[PDB]
Amino acid sequence: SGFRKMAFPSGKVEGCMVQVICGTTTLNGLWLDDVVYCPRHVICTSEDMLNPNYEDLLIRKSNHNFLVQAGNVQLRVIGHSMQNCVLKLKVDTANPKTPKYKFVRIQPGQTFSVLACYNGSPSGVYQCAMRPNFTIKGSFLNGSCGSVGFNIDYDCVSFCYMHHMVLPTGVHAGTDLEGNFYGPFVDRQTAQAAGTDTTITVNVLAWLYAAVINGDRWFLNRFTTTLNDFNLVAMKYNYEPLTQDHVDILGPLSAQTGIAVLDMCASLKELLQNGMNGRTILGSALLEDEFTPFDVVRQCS
Amino acid sequence: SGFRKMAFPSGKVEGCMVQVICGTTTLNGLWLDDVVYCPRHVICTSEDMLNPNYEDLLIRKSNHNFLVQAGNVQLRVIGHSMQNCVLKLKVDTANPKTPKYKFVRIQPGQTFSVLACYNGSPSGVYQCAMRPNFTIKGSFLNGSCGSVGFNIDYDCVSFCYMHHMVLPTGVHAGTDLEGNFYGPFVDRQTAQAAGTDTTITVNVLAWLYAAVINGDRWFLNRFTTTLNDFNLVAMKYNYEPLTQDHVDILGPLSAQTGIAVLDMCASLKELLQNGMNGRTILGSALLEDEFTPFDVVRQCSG
Ligand SMILES: Cn1cnc(Cn2c(=O)nc(Nc3cc4cn(C)nc4cc3Cl)n(Cc3cc(F)c(F)cc3F)c2=O)n1
Ligand SMILES: Cn1cnc(Cn2c(=O)nc(Nc3cc4cn(C)nc4cc3Cl)n(Cc3cc(F)c(F)cc3F)c2=O)n1
C-alpha cells in the first residue's frame, strides 16, 4: 500500500554526530568508538580554502587545535591523523552509543539515507542516490559539511558518504568514510563541474514495475525487444546501458508481475520515443530513477 | 541548494516504539512514561474485525492478555482503559527514553513525519500531509498499524497521528493520540469512502516561493490579481479557496523574495490555465502541495 521515497530511521546515526572546530572553521563530525571522523577541510582558514597545502597545514597543527563537542560534553583530543580527505581525531572517550557499523563504498545507482546536520545537530532525513556522474542531489545549506549518508541492515549501519561541497550546478560532492572522493573532485573551493548526468535505466525499470505492482498499467504495450535494440535507444536518450546482470536483478520484480524484463524495456522505449501523454505514473509526471530494485521489493511486500 | 521532502530525525521517537499482542492480533504501540498507547483494534480476533463490539470485547480482557515487548525487554501490564479508538495500557516501568512530548491535533494541510514500524521495530521515515479530506497518502504495509506521526520543536516531540487502517482507495486513515479519528472513519473492516480531496492552495504557493529561492524563476510573469479573482480560478481547478490568513502566513516568504503574494497567485493562475509545457519546477513536473510555508523556511534557511 503506497509508494514513497523512504529513509532509514536515523536514531543510530544521530547518536554519533559531533561538532568540530579548528580556529573559526566549523563543521560536523562522526564519532565512532574513540575516533572522530570529519572532512580534512576543517584545517583550512578562509585564505587556505582556495588552494590548500594539506600536508603543510596539518604538520603545523597540534591536538589542542581541534575542539570537539558532543552537545555540551567536550571531548579531549589525544591524537590526529590524515587519511586521504578525511581527518581522524582520536579522543579520550569512546562513544557509548557507537552502533554496529561498517565503512562501505557504494556504486552509482545505489541509494542511501542522508542525515543533514548543522553544528553537530541533526536537522533532517531523506534518501539520495549516487548519480552516474558521482554527484548526489541532496538538500544542503552552509554548515552541512561532514553530514553522512548510510544504509542499515539488521542493526548494522553501513556508512557510505560524507558530504563535502556544493558544485556550481547545485549538486553535491563527497567522499566515502576512508576519505576517497566519489568522482574526480578535489577538496578545494574552486569551481568544479560534474559531467553530463545520465539516467539509471535499471532503476527506472524497477520504478515502472512498482507502478504495475501498485496500479498504473497504461504504459504497458504489446511489444518486446532485445537488449541490443533497447541499448541503442537507451544510448540516444542519455540512459545507462542495460546489462544482463541488470536483467537478472529485475527478475524478482518480473516474477511478481508476469511482465518479462524485455517486455518492460519495450514499454520504456515507447515512453521515451513519444512521451508520457501528460498522464501520471505512481503520482509523478516524469520517469523516476532513484528507486533501486531492492527499494521496490522492500516497500511493495 | 536543492529542495526535498525531508522528515525529522526519528531518534527520539524510535526509543518509544513497542510491540503489543493480544492473542494473535499484533500491532505497534507508543511507550511514554508508564503508559503504552495503541489502536484498540488489537483486542479483535479474526472473526471480530468486521463489526466489533469494543466494549463487550474489552470487558472480557484482563491485564495478562496483553503482551507488550520493548525490543527484548518484556513489560508488565498493570492496568488498561479505553479512550475513543485508543487503548491505554499502564505498565510497571516508565520508559527511560521518554522525550519531552505533547499530543496535538493538526489541521488539514499541515505536515508531519511518519515513522513506519512493524512488530515494534522502526522500519522507515517519511513526510506526510493531512489531506483536506482527512486522509493521508503514505506507505504502509501489513503490521504497520500503530505507527505514529510527529513534528519536533527543538527538543519537544509533538505527536499528531497514529495509523489505523488502509481504505478502499489505498489511502490511509488514523486518529490523534486521544483516539479521535481524523475524518469520518471508524475502526472496523468495512468499506469506507473518503470524500473528494482538494489541493492545498497555500502549500503550492509556498512551494513556488521555494523555487524562486533556489533559482527556478521561469513561472514569474507580468500579471497580478486579486484574492477574489484567484479563487474563481481556484474553485475551478479543485483548489482550496485562499483566505486572508493564508496571505498573512505567506508574508515572510513574500518579503524574503520581494515577490508580492497576489503576484505569485497570478503566476499560479497562469500555471493552472496553461500547464507547464514540459518544463519542471524544483525538479517536479507537477504542482506540489505537501510543503507548508513553515517547511520551506525550515529547509531554505536555518
Ligand atoms: C550551500 N552549501 C551546500 N552544501 C554546502 C557544504 N559546504 C559547507 O558546509 N561548508 C563549506 N565551506 C566551509 C565554510 C566555513 C565557514 N566557517 C566559519 N566554517 C566553515 C567550514 C566549511 Cl567546510 N563548503 C564549501 C567547501 C567545503 C569543502 F569541504 C571543500 F572541500 C570545498 C568547499 F568549497 C561547503 O560546500 N554548502
Ligand atoms: C496494507 N496496509 C496498509 N496499512 C495497513 C494497516 N493495517 C494493519 O497493519 N493491520 C490491519 N489489520 C490487522 C491484521 C492482523 C493480523 N494479525 C495476526 N494481527 C493483526 C492486526 C491488525 Cl491491526 N489493518 C486492517 C485494519 C486495522 C484497523 F486498526 C482497523 F480498525 C480496521 C482494519 F481493517 C490495517 O489496516 N495495512
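The numbers used for chain B are those of Swiss-Prot, and the residues that appear cover 3264-3565, in sequence.
Quick check of the header: X-ray crystallography, 2.3 Å.
From the backbone N, Cα and C atoms, a Cβ is placed for every residue, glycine too.
Swiss-Prot lists B:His3304 (among others) with the feature active site, for 3CL-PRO activity, giving experimental evidence as the kind of evidence. B:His3304 (active site, for 3CL-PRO activity) carries a helical DSSP state (H, G or I). In sequence order, B:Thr3288, B:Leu3290, B:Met3312, B:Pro3315, B:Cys3348, B:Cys3408, B:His3427, B:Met3428, B:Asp3450 make up the list of same-chain residues 6 or more apart from B:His3304 (active site, for 3CL-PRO activity) whose Cβ falls under 8 Å from its Cβ.
Here Swiss-Prot flags B:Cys3408 (among others) as active site, for 3CL-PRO activity. Cβ neighbours within 10 Å of B:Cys3408 (active site, for 3CL-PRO activity), excluding its own Cβ and spanning all shown chains: 25.
Following the DSSP three-state reduction, the secondary structure of B:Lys3353 (variant position) is strand. For the natural variant B:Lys3353 to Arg, Swiss-Prot gives this note: In strain: Beta/B.1.351. The structure shown keeps the original residue.
The natural variant B:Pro3395 to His is recorded by Swiss-Prot, whose note states: In strain: Omicron/BA.1, Omicron/BA.2, Omicron/BA.2.12.1, Omicron/BA.2.75, Omicron/BA.4, Omicron/BA.5, Omicron/BQ.1.1, Omicron/XBB.1.5, Omicron/EG.5.1. According to DSSP, B:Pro3395 (variant position) sits in a coil region rather than a helix or strand. The number of other Cβ atoms within 10 Å of the Cβ belonging to B:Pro3395 (variant position), over all protein chains shown, comes to 18.
For the recorded site, B:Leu3468 (variant position), the DSSP three-state label reads helix. Around B:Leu3468 (variant position), the same-chain residues six or more apart in sequence whose CB sits under 8 Å from its CB are B:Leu3505, B:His3509, B:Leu3513, B:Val3524, B:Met3527, B:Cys3528, B:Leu3531, listed in sequence order. Record note (Swiss-Prot), natural variant B:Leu3468 to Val: In strain: Zeta/P.2. The unchanged residue is displayed.
A gap of 35 Å separates the Cα atoms of B:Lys3353 (variant position) and B:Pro3395 (variant position). Those recorded positions from B:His3304, B:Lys3353, B:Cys3408, B:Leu3468 lying by chain A, with Cβ under 8 Å from one of its Cβ atoms: none. With a cut-off of under 6 Å between the Cβ and any atom of ligand 2, the recorded positions B:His3304, B:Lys3353, B:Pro3395, B:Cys3408, B:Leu3468 reduce to B:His3304, B:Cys3408. Its Cβ taken as reference, B:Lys3353 (variant position) is surrounded by 15 other Cβ atoms within 10 Å in the chains shown.
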